[PDB]
Number of protein chains: 2
Amino acid sequence: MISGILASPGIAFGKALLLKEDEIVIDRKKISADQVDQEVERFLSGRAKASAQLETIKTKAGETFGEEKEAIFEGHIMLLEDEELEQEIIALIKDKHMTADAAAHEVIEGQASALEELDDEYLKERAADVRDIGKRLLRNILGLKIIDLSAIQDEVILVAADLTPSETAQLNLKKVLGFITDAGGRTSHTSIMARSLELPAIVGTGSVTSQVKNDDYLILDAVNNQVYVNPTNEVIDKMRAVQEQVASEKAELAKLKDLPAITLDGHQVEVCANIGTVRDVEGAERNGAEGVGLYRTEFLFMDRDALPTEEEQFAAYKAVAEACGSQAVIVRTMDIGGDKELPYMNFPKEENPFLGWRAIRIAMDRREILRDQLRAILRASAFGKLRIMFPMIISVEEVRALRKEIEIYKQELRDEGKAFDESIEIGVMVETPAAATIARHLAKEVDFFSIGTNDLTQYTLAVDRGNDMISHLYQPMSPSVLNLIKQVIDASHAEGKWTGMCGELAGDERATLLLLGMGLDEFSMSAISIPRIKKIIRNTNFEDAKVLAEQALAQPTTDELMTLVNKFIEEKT
Amino acid sequence: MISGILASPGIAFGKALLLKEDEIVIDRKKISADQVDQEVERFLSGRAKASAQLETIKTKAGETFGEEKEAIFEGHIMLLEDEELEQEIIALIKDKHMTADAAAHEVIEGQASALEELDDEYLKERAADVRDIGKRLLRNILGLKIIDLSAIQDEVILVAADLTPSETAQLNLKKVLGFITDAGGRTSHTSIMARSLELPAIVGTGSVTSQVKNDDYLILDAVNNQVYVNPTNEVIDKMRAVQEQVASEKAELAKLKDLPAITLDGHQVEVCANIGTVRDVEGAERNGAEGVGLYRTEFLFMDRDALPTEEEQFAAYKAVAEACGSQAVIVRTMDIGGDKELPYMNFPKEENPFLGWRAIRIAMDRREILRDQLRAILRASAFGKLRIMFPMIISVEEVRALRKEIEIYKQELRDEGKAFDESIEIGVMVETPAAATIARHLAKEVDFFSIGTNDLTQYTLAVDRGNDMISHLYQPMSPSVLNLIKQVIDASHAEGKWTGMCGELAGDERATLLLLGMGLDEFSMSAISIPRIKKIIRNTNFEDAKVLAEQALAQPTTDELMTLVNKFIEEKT
């Protein structure tokens with residue numbers, strides 16, 4: 001009875017790979033004379049392996065990268081077989097009666113140690129490559145596992161206590177049929193990849209790796225949240241059928257286009273994808289997105305190891321605008337600084353990042369950032385329908401200062417003979433209770449709103465989106481957040497503008513009737529949620545939803561508001 | 001031209017003390033037979049001082065604490081004069097030709113080192129006392145000043161880069177005519193003491209200690225925010241006129257009259273003190289408080305090095321209730337966990353304490369805490385008018401769960417033959433935008449509200465109360481916070497309850513007309529602000545303020561709302 005958090009639903013069958021967090025222990029105790037001969041043979045026998053295994057890595061480099069990387073291995077291998085090492089390693093064991101792992105370490109460490117004495121950063125790095133050769137040699141004599149994770153020749157499941165971002169890059173996605181780990185939870189980098197990759201995986205197992213040995217055959221239900229170890233062929237069967245259902249689920253979700261999200265009684269809304277990267281446009285088109293409702297530009301910034309210049313941004317934006325064809329993209333200016341730092345910025349720490357120097361607060365304290373970016377967006381708008389939207393807005397002051405900024409950047413472009421869509425619409429995230437409160441005022445000043453309920457929930461309830469200890473209090477489906485949502489939508493409509501929603505509520509099956517009834521114009525979500533929500537929309541009656549929404553907005557209690565929603569679903573489809 | 005943040009206004013004249021506890025630099029050059037004689041004399045000459053200075057400390061312990069502490073010094077002094085140390089210290093210098101500071105250190109360190117080898121925690125602490133004797137001896141030979149801060153025999157000003165809470169306790173308030181430091185700002189523990197102590201002091205000097213030497217004569221303006229170093233008598237005299245002008249104000253401000261909170265046209269409000277500790281009742285009575293509007297019980301918890309039991313709390317509450325006489329105290333249940341941790345709880349760290357596991361979220365996850373406390377409050381209500389109020393309320397759910405809790409604790413008391421005021425009124429902090437939003441709903445469920453604008457501002461604007469980098473965005477005088485204030489007050493009144501305010505806005509001269517006009521029933525503040533605000537209240541016309549408030553609530557911009565307030569002050573008194 002083992003249960004984890006399940007980060008991706010699905011089913012899989014394969015062998016289990018174990019990353020032994022293990023470490024090399026040197027035997028420093030002098031060996032016996034009879035052993036001298038035995039230790040040399042162990043070194044030769046252990047060296048015999050690395051000889052053949054190192055050669056296998058070389059061939060992968062040649063085919064994978066080319067001759068430029070293939071010869072580097074020959075140097076490492078040729079250096080290892082250097083006749084000077086054979087005589088020096090054997091002499092210490094024979095002369096000092098030392099162990100092969102302790103004696104061999106001194107030889108490679110001795111040379112690398114001499115290189116470090118050098119006063120050059122270029123020579124020191126090469127000393128790092130030589131040190132690596134001896135480091136693995138110790139594992140090869142002991143037989144410790146060296147799972148560069150790229151050395152996988154057979155399909156296997158990946159099991160580990162936790163994976164660091166570095167491993168995820170040099171990881172074979174095609175040879176790994178899933179990912180299982182006992183890390184903390186979704187706050188783990190690898191956990192997010194399972195979601196985006198759309199592959200079955202667990203991250204809260206707790207202690208599965210201590211129960212699994214490498215080469216173990218395991219079946220992942222990722223549906224009943226159970227793992228079968230060396231099971232009876234019948235379980236391998238149940239699961240196989242569970243996997244069938246999973247596949248049919250895809251097949252069904254895969255389709256239903258018709259006209260964009262229209263209720264039975266004729267009420268239309270937009271339903272779009274939130275994206276991070278051109279690469280997300282694919283999922284959006286796949287899932288029937290009618291455009292992009294939020295282009296989190298941060299994500300593009302974390303797609304690089306340097307701040308992207310005007311030109312890099314422009315290109316990135318242009319690509320998106322174009323990968324979206326006729327469709328509109330709502331490009332949000334950058335939102336760094338709550339749980340989304342970009343390390344390359346080296347910003348200083350804050351006591352409460354989520355109440356700190358975030359998003360617009362940065363771009364306004366460092367105009368080059370705001371300017372490059374807005375410049376880039378505008379210029380990209382010469383290439384496809386783009387909108388500009390600002391994150392973390394708190395005051396009418398902020399909006400006017402930024403529009404004024406746009407207007408300056410617009411002229412500069414005009415003066416440099418650089419097209420931009422003169423029609424370009426500007427809006428604001430309403431994701432602060434401030435913004436929500438002065439929604440009427442803000443609505444005169446912008447073309448549109450998108451409600452960020454992740455943040456709005458966070459500040460309205462003062463519950464950190466990151467904090468699992470109080471997660472039970474994080475309720476975007478509170479009478480408090482809903483009311484503020486309504487109040488924003490209404491603001492929009494009172495000025496004859498519209499409100500969309502890119503917070504996760506838009507994509508939440510349980511809010512869809514309320515969001516709809518409350519008159520939300522636009523929904524934007526993870527692409528994967530587009531069909532569930534579309535389905536709900538297509539099967540509602542809009543008038544009924546209004547009535548629902550209204551009721552819900554009067555409830556002083558979430559439970560009471562959940563009840564309405566449920567009796568609706570019962571009685572209404 | 002040096003300027004700091006000025007934490008307390010006033011004027012002072014005195015010598016400057018510098019905490020530059022100079023380090024112990026051991027001279028390690030071996031000595032000569034001819035010197036040998038000189039080093040011994042230096043040791044005897046340096047030992048000659050500590051002999052007389054140590055004796056002076058002994059006499060202070062006897063008069064200050066008693067014979068129990070006086071004899072401990074005799075042991076330390078008697079041990080230092082031990083004939084074994086004289087021969088051993090001199091022998092190493094004469095035999096090993098070592099320095100007195102290096103040779104003497106080995107002798108005291110040698111014995112203390114032997115004591116550490118002991119496997120007992122009780123013997124190890126005594127080794128700490130013996131180690132201290134040799135540690136100061138090195139300073140005595142070098143001659144570096146000795147600054148425990150209790151060894152001050154003359155009045156002086158205290159100058160330091162920053163002071164740790166430990167120093168503030170063993171600090172002589174009567175011999176320190178002020179405090180000056182270059183710490184971060186008000187977020188510094190010592191900075192809060194200047195406010196409560198009501199003594200002139202600066203904490204943001206930036207680099208005054210590097211410009212001042214001990215024994216320097218300095219005059220603190222704390223009015224023009226300037227410091228005069230060795231000035232002419234002319235500056236002193238000007239500064240003496242400034243000092244005197246400060247006293248005149250105290251005199252005018254010390255004036256007190258019954259029914260102090262009534263506008264010209266007859267509108268009354270309560271005006272009370274926020275307190276932390278019975279000790280604050282004094283300031284409250286001093287400043288004309290009509291009761292206590294917020295008894296931050298955390299502060300009582302940080303007044304101790306253990307969690308206060310039901311009984312300790314009860315006693316503490318009883319005292320307050322009684323030190324308040326006829327007056328009502330609004331006892332808030334405990335609010336730990338944003339910028340107010342209590343270290344003794346060893347709670348784990350959070351990514352955003354201010355959006356974390358704070359106040360009520362704790363007492364609900366650990367009932368013993370909530371129970372002891374509510375138990376204690378109730379029982380204390382048998383002794384004076386108390387109200388109960390809850391911090392960090394976010395939902396109607398929370399309130400009902402806590403009332404239900406009260407009702408359980410009430411019965412238990414009934415069953416144990418323990419009086420409590422059956423009339424006891426219960427209310428909630430409205431300091432979350434959630435609470436503000438569902439104020440109508442909450443108003444049915446409680447007897448009253450007090451708006452915490454420090455927090456409300458924080459969450460509505462998502463600006464950390466602690467974060468100086470964005471402080472410019474922390475505006476409780478936003479159209480967004482004011483609107484939410486109005487909405488809360490109105491909720492109150494619609495149920496026939498009342499709203500008070502213990503956030504710092506209540507005490508802010510610039511909100512007083514708005515708070516008033518918006519119908520706030522009760523103001524609660526630092527006691528020191530009571531007269532300024534009373535004065536403003538007594539000199540307003542209430543009807544005019546309503547009109548003011550209304551206008552202000554329609555402004556989309558702070559500046560625009562500041563303008564109204566100003567034209568008012570111009571035209572109206």
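Including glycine, each Cβ sits where the backbone N, Cα and C put it.
Under 8 Å, Cβ to Cβ, and six or more positions away along its own chain, A:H189 (mutagenesis position) finds A:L163, A:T164, A:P165, A:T168. The annotation active site, tele-phosphohistidine intermediate is assigned in Swiss-Prot to A:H189.
The C-beta environment of A:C502 (mutagenesis position), restricted to residues of the same chain at least 6 apart in sequence and closer than 8 Å, consists of A:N274, A:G293, A:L294, A:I330, A:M429, A:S450, A:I451, A:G452, A:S524, A:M525. DSSP gives A:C502 (mutagenesis position) a coil state; it is part of no helix or strand. Summarising the annotation, Swiss-Prot assigns active site, proton donor to A:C502.
Listed in sequence order, the residues of the same chain lying 6 or more apart from A:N454 (phosphoenolpyruvate binding site) and placing their CB within less than 8 Å of its CB are A:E431, A:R465, A:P476, A:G503, A:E504. Per Swiss-Prot, the feature phosphoenolpyruvate binding site maps to A:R296, A:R332, A:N454, A:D455, A:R465.
Taken from Swiss-Prot, the feature Mg(2+) binding site covers A:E431, A:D455. Cβ contacts within 10 Å of A:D455 (phosphoenolpyruvate binding site), excluding its own Cβ and spanning all protein chains shown: 25.
Here the residue is the original one, while Swiss-Prot reports the published mutagenesis A:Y122 to F with the comment Is not detected in polar clusters. Is completely diffused throughout the cytoplasm. Does not affect function in sugar uptake or interaction with TmaR. Cβ-based neighbour count (10 Å, all protein chains) for A:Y122 (mutagenesis position) stands at 7. For the recorded site, A:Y122 (mutagenesis position), the DSSP three-state label reads helix.
Looking at Swiss-Prot, you'll find the mutagenesis A:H189 to A noted as follows: Very strong decrease of the affinity and catalytic efficiency for PEP. Inactive; when associated with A-502. Following the DSSP three-state reduction, the secondary structure of A:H189 (mutagenesis position) is helix.
While the structure shown retains the original residue, Swiss-Prot records the mutagenesis experiment A:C502 to A with this note: Inactive; when associated with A-189.
Looking only at the binding-site residues A:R296, A:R332, the densest Cβ neighbourhood within 10 Å occurs at A:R332. Residues A:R296, A:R332, A:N454, A:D455, A:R465, recorded as binding phosphoenolpyruvate, reach a greatest CA to CA spacing of 20 Å.
Rounded to a whole number, the distance between the Cα atoms of A:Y122 (mutagenesis position) and A:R332 (phosphoenolpyruvate binding site) is 42 Å. A:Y122 (mutagenesis position) sits 39 Å from A:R296 (phosphoenolpyruvate binding site), taking the Cα positions as reference. In the three-state DSSP assignment, the secondary structure recorded for A:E431 (Mg(2+) binding site) is coil. The sparsest Cβ neighbourhood within 10 Å, among the listed binding-site residues (A:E431, A:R465), is found at A:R465. In three-state terms derived from DSSP, A:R465 (phosphoenolpyruvate binding site) belongs to neither a helical nor a strand segment and is classed as coil.
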